[PDB]
Amino acid sequence: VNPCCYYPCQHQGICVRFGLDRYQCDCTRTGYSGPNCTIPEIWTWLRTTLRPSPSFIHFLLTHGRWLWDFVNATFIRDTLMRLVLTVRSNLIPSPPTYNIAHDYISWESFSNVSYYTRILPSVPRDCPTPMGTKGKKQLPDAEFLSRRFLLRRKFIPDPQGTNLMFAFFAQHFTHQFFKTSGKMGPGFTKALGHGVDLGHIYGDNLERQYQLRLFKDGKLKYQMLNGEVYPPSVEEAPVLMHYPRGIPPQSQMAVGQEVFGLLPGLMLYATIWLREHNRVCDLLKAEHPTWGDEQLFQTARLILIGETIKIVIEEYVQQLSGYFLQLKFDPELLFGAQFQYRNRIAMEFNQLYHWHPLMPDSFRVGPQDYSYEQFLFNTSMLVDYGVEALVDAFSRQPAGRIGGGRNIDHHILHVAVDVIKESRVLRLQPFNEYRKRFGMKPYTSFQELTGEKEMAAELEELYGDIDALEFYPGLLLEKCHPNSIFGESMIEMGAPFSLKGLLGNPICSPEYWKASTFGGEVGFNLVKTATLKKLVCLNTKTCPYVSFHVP
Ligand code: HEM
Ligand SMILES: *[C@@H]1O[C@H](CO)[C@@H](O[C@@H]2O[C@H](CO)[C@@H](O)[C@H](O)[C@H]2NC(C)=O)[C@H](O)[C@H]1NC(C)=O
Ligand SMILES: *[C@@H]1O[C@H](CO)[C@@H](O)[C@H](O)[C@H]1NC(C)=O
Ligand SMILES: *[C@@H]1O[C@H](CO)[C@@H](O)[C@H](O)[C@H]1NC(C)=O
Ligand SMILES: CC(=O)ONC(=O)c1ccccc1O
């Protein structure tokens, strides 16, 4: 039998088949040696024995308010942020490694970017079981597993007080780089650029961008309604949008991300950013009167990418982490370090980001409470209430807890189901194996996994062996910290993926991080000082309560 099915190689060592039945682990640069890369090197042993547990670190980061307040105001802040930035990233490989077609390095894997990459090779198609060596011959019925462990029974709010403003941001944001090609199958992505390219505002292809663009003052096309500014209609911006048959082009808003029409929350953020883009153009023009359309546009896009990356690090991630340490966005922190300014979206990263539990039972907008069947495709609510109106409403309603289990609304539970199904087609490796990839002890029992005995008990009869527990279910059912939005694994695995994909951008490089790049000091500060509040209020008549945290 395929020896690599036993996943013999520890610590990032590579399992290669040799002869008819042998195998060898390439322990190059893994820090360990031996047949399976288990014998540590002197420095490696020290490092691994002198590293406080993930939970301990988390502890230190979420306590000592008085302490941090003092640290955050010194240089230690920067020092730690850099540590975080670097340490966390070195986990994600770059240049990227494998994809759904190759479980080994290949020039194509590195060239063909329609491919999502993956951190761990697939479970060899010829292993005794679906997960490799352990578990039953057939995995739990996807749907059952979902109804039994992910379906929300009673709404469980996120203890960290995260709101829908955050939720919808997360959705809007991720959908600029998570765009699975329906025409190519799983593992493929129409979101080339694999990162924060703001393709969800400008489009994933030129023609579409060109269509979305006004080609005057560098501005982006738009339309006026009730005296306010909203994205143009599909009749004026003949772009392709995914709306249900029966809705005329004059009722569809063209934005950059085809799917964004299927939720006011999305189209909301779409409007906000469009608004901003246009505004930045104005700013740039006052400064550079000799500039043409292209450059005004091109520059304005770089500024928004900067802003986006800023707001995500200092307010969005901050929100999630709940850290007392003040996260900081400063491309310079890495100028001394060894870092590759490029990113390649991983399928595992895609899985992990399905945060559907955030969605509420219903959507409250003031005295009015809207249902899914009232929200999901409402092509007027946005224009009816207005940007400010919604931002105030979404900032006040709490999002649901992500980790914990049984907290996904039925209206959208069908997704978590496909996520599991897709996982198997992608032949993702076992949860534990991924745990190790991200420097964590594998779980020994389902009862160590979940914080309890009853659910674990059932998961055990179903999966057979904790070592068969799949990637997504593991992330979503794993026990949660004291009162955090999710578990250890979610943080330990996701943080690397998110920090790398944030700093691994060309504008974060020393070659790009110049003021000239953003049209001078004016444009540069726009980035250096961007904030969720400003992003909203500097583009709306009134200023509502805006924040990722419910008041
Ligand atoms: C009312 C709210 C929401 C609805 C109706 C919804 C619906 C969907 C649907 C239908 C898919 C496609 C999968 C399929 O064809 O079965 C999807 C994918 C996804 N959703 Fe949600 N979603 C919602 C909220 C969210 C939120 C809050 C997040 C968190 C950031 C999120 C993240 C994702 C991700 C990452 C994907 C994968 C996209 C891809 O692979 O291209 N969704 N969602
Ligand atoms: C990236 O890889 C995919 C799959 O390896 C390529 O698509 C396949 O192309 C071959 C020959 O053109 C066809 O026989 C298949 O039908 C295609 N399959 C899919 C999934 O579309 C794709 O051409 C590659 N992209 C580039 C530009 O290199
Ligand atoms: C290497 O791993 C294989 C499979 O798990 C095992 O049979 C073998 O005993 C291991 N060798 C060492 C020295 O750990
Ligand atoms: C859309 O929302 C408005 C209020 O924003 C409501 O009056 C109307 O009934 C909704 N239409 C739908 C989708 O049922
Ligand atoms: C210190 C650090 O990396 O924080 N990151 C996160 O909390 C984080 C962000 C996005 C997704 C999952 C996460 O766990």
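By Swiss-Prot numbering, chain A shows 33-583, in order.
The way this entry was determined, per its header, is X-ray crystallography, 3.2 Å.
Any Cβ shown, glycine's included, is placed from N, Cα and C.
Swiss-Prot has this to say about the protein:
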- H207: active site, proton acceptor (ACT_SITE)
- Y385: active site, for cyclooxygenase activity (ACT_SITE)
- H388: heme b binding site (BINDING)
- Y385 to F: Abolishes cyclooxygenase activity (MUTAGEN)
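Distance noted between the C-alpha atoms of the residue listed as 'heme b binding site' and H207 (active site, proton acceptor) is 13 Å.
The separation of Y385 (mutagenesis position) from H207 (active site, proton acceptor), Cα to Cα, is 10 Å. Considering only the recorded positions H207, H388, the Cβ with the fewest other Cβ atoms within 10 Å is that of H207. A sphere of 10 angstroms centred on the C-beta of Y385 (mutagenesis position) encloses 20 other C-beta atoms.
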